[PDB]
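Below you'll find the structure, written out as structure tokens, and then a few comments.
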Amino acid sequence: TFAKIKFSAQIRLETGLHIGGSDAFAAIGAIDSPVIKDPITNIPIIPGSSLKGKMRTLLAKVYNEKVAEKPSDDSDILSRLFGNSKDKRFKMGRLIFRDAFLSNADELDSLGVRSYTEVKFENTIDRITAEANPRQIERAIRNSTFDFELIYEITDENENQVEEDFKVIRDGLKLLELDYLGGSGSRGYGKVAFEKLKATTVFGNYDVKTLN
Amino acid sequence: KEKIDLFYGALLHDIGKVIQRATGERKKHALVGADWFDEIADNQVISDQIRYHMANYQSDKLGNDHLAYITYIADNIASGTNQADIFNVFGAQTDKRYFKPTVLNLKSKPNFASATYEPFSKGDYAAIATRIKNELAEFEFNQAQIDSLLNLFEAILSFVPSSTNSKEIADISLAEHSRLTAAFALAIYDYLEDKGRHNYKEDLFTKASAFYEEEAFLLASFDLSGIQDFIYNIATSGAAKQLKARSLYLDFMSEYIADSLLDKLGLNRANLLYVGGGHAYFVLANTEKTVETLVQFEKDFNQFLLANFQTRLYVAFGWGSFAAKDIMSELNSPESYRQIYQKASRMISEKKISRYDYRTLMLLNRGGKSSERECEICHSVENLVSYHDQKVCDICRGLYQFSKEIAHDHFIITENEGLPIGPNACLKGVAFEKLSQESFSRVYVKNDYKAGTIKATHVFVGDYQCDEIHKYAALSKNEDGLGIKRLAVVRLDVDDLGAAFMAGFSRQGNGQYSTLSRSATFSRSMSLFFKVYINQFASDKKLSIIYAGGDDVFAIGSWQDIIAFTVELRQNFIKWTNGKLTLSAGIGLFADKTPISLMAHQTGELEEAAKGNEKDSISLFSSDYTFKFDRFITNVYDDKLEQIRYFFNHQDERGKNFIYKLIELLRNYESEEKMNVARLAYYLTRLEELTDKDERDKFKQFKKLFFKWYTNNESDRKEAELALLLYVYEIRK
Amino acid sequence: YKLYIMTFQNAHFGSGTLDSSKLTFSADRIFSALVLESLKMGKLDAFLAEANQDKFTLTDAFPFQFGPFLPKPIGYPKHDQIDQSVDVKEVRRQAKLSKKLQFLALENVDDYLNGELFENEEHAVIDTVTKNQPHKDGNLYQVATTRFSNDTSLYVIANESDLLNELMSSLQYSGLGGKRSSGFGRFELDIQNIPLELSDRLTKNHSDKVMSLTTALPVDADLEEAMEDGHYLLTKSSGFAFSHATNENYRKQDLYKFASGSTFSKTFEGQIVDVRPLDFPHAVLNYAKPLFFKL
Ligand SMILES: Nc1ncnc2c1ncn2[C@@H]1O[C@H](COP(=O)(O)OP(=O)(O)OP(=O)(O)O)[C@@H](O)[C@H]1O
């Protein structure tokens, strides 16, 4: 009738990415947009808006039936999983995300590393001169786990389509690993890896069997 | 007609002092002033009051109930060797400064007080009495004109004192003494008429503390709330162009309260003590007639503001009776003078929390609207109209038309032509044509030079616009390739305000230092610097000042000139106050195309965060750079930030690969203390080895100065983070 | 009666505009959330007959840092306590510190009325994040977040029953206020039994200089009778409605209530106002059930 399906997993970054944060106050040792961190401490974190804005775009191009143009108005078979401000059949999003915090600090200081974010030197070639615009970026370190929990809940009517919903979510998790997740990922910066993909219940109203 | 003669009789009561100080003649100022005024003007009642100003004259009485008998009591209220400094009698005894009677003009440079003039007296000047006699040819003073002379009397005589004698009475200028003495004269006429008797206007106050002990005055004040919540707070970023018109909307609203209240009761402009920023101090009388007027006025002024506006804008009055014996003669205790303001400011905090009452609060909770169309500017749905991409309502609709009306020199107050600001009044922007011109016109920064037959009751307010608002991103970057496409916002606000107004002038038991005139000249001396001198100092810059008041300002624009204006404006304030009043602010950059709500709110949180230490602190780009401001222009901006501009500019591209790492070392100091010191010795050798051999002669002292600034003081370590950050933002991209 | 301790981490609670945010939120946010999720479970008609039972009430979000916190009394103290009279500048500069204060400690509820002024403890800092959209003319927007620190938690006091504990069990895994479609609302419910022996002065009968909280709202039969000689502060709380059968979502009418910590004199009643602009198949409910503290 009403269950709470939580998809607890650990995001393992096999390649350092780069996501532009807010202003430059926590990392002013760069020339472009730095990576957002924590305003209290000093741990590189990733917001939850980047997980929904990227997974929905890469998923609405294979499970669609019409050429899209504007958000919240393409492929009704998957619009009920994110959100829609036009259809009356559904409004709320049944896939609550969470800001993935870096929980790898419990064993990172024992090995002795540099810090938390490195600086990479990049430039461009105008095919008429040598080095042009000596800029630089700020990527993330390698091997850093995170806490990603996907909340799923039914609303009574969710009855004769629960088994079909797991096919889209499971296919969307493995599809994100084969694509970059960040900025300027065309050269190979993103590419995540969902480690220990498991699902459990909190309220207790639906048995677990479709674990993998 | 009968009561208006008393107002003009107290303004020119010392008109003969200017001629005496300019032309050598052994005559009194009260005797030569009546003869010089009668030569060009054909009057008689106002001429007898000039001769009967003092008490040792009596030209054969001539008059039983004449109005020339109450001018001596009101003269001692506003009263108590070139020109004594106002800020000199505040705090301790420092340096003795003196002004200079020049010409007050917006384009002219300010004459700061110093100790290099003539400590003797004035001399033989002719640049003051010449302009007075030139425009003296005016028709009979009637009701058609009110502020046709007060706007010029205080625009040239602002640097001329009144009655040069001793030291207690010398810091009061003649332009303010003659203006303040007319307010107390009108209260006596209203007190002697509301009661019943009339033969008292002669000679019955034999006792020194007779009329001075009886309470016959009233101190009125208000607190217009909703200034920072209506101007700074905004919805979308499309209201950036009309933000200057939004600031001028509430600026004339506070001036309309002073005009509608004094004209309805039957007074003039003398009953005014600095109106601006939602704070003023009105003077009245202790009569039952003046009380019934302010009660009905506050109930009707808040009536029309409930339909168009909401609960943001609210005006709460505050009265407080007092006596005239609290600012003269006996009673030298500081609590005696402070009790006058406590009788009116106490109800201010009580009336603002007790706004509406019965049969008023339930009107807003009725409900009758059912539509989904808002202006997305101020969150209000009331009489909308089409415009551009959105549908503007009616509250923020008049700001678009008024934004283009800023270039107009005159502001005609109409009835229903545009956007109404009062009960049955309005305001528009047009000039050089005069399509109607109802009554009471207002202009902006109109001093001397430009003066003719205008006749307008105006005030002073800052107004300066560079090039729009939403385009300072391109002006911050030069043509070569330096700077960023961002902008900064500073909010310079005065720190201490309870002193130099309540009880702070006490230093000697001789002088009382509690006269209302001594406390009234403090607001007038600082209003010329925070509301008039701002437009002159912001010239030739890539910024535009907005809301130039005596409290908090709002300067927006490119940071290429704001940084050079914030630290420079405080330097002119220290010399004007002899270093007795501190100042604090905060400069913070933001992004382009951002909502002004959080853009003006995040820069305001740094103001409160810059007061945790004591009072003379500062907050830079973030809340971590907590310094003392004085250590910036004398150390950081002096021999730190400037030294890098000519001792490191020769190294480019390859040489600019070490500043980004040295900043990170300055932060990691608590967990890495001694280990970080050993790593600093390695970065100082990588820059010297990776350069030209002939260029090494320039890099010879920066290594020792940078290492000493790291192990000396905890507060000194944060100074290097600010110098290395301003250098990267200079030349980049 | 029974407090529900819960801590927040990177949340969002706007007040007036979406870009702005505050550290706390009004009491109408909690009441308008449990009713909206009751229809998704299958017991919307069960909670409707429970909120209108007088004894059932809710409290505002009060901070909890090694002890429960309470709002400051509006208008208190009066003009009688000066707190170390030294100079007019030192007394005037410290009076504003109490005005900017948000909440007082549970042990300072009696010492503040006798003469004590201090700066409020730094609970958290206001931090903002930025977002945009690449495939829509490159537009962008700015929103603010609330990142608590130094063990900053909240708590709400309600009534113990066998139905309320199950409705709030799913709220911790469903968001609460702000951007719900991102993860700005997830928390953890820390259940407890014994509240505190000092915070048991919640009464609704006698009137001995009480203090209304959770945005009071007098009834039409008792408005000016309890408004005269009191201390309050009008606020603002509105916004677009959220329904599933309107195709327009009409704007809810304004309800200018009060603030948390207003001191009146008598005891109110507390009603439930219905917000119906044009027409709706349901009814927009509202809390408006202020409590009282003996002080
Ligand atoms: N230009 C001015 N001329 C005269 N009085 C002014 C001016 N600006 C402000 N004031 C006075 O300042 C008072 C408000 O002061 P406020 O409470 O803002 O100071 P404050 O913020 O407490 O100072 P601090 O930050 O040092 O504590 C008003 O009552 C007003 O009369």
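Going by Swiss-Prot, the residues shown for chain A are 2-213, listed in order.
Positions of Cβ are set from backbone N, Cα and C atoms, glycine also.
Quoting Swiss-Prot on the mutagenesis of A:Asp33 to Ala: No degradation of target ssRNA by the Csm complex, complex assembles normally and binds ssRNA. 10(3) to 10(4) decreased growth of an RNA phage in vivo. No change in ssDNase activity of the ternary Csm complex. A coil conformation is recorded for A:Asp33 (mutagenesis position) in the three-state DSSP classification, outside any helix or strand.
Quoted from Swiss-Prot, the note attached to the mutagenesis of A:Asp100 to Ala states: Nearly wild-type degradation of target ssRNA by the Csm complex, crRNA is shorter, Csm complex is altered. Look at A:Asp100 (mutagenesis position): DSSP puts it in coil. For A:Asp100 (mutagenesis position), the Cβ neighbour count at a 10 Å cut-off comes to 23, with all displayed protein chains included.
While the structure shown retains the original residue, Swiss-Prot records the mutagenesis experiment A:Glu119 to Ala with this note: Wild-type degradation of target ssRNA by the Csm complex. In sequence order, A:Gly17, A:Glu139, A:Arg140, A:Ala141, A:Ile142 constitute the residues six or more apart from A:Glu119 (mutagenesis position) in its chain with CB-CB distances below 8 Å.
For the published mutagenesis A:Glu123 to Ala, Swiss-Prot gives the following note: Wild-type degradation of target ssRNA by the Csm complex. For A:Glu123 (mutagenesis position), other Cβ atoms within 10 Å of its Cβ number 12. In the three-state DSSP scheme, A:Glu123 (mutagenesis position) falls into the strand class.
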Mutagenesis positions (A:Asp33, A:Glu119, A:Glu123) in Cβ proximity to chain C, threshold under 8 Å:
none
Spatial separation of A:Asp100 (mutagenesis position) from A:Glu123 (mutagenesis position) - C-alpha basis, Å:
29
Looking at Cβ-Cβ distances, which residues of the chain lie under 8 angstroms from A:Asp33 (mutagenesis position) while being 6 or more apart from it?
A:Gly21, A:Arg136, A:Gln137, A:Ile138, A:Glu139
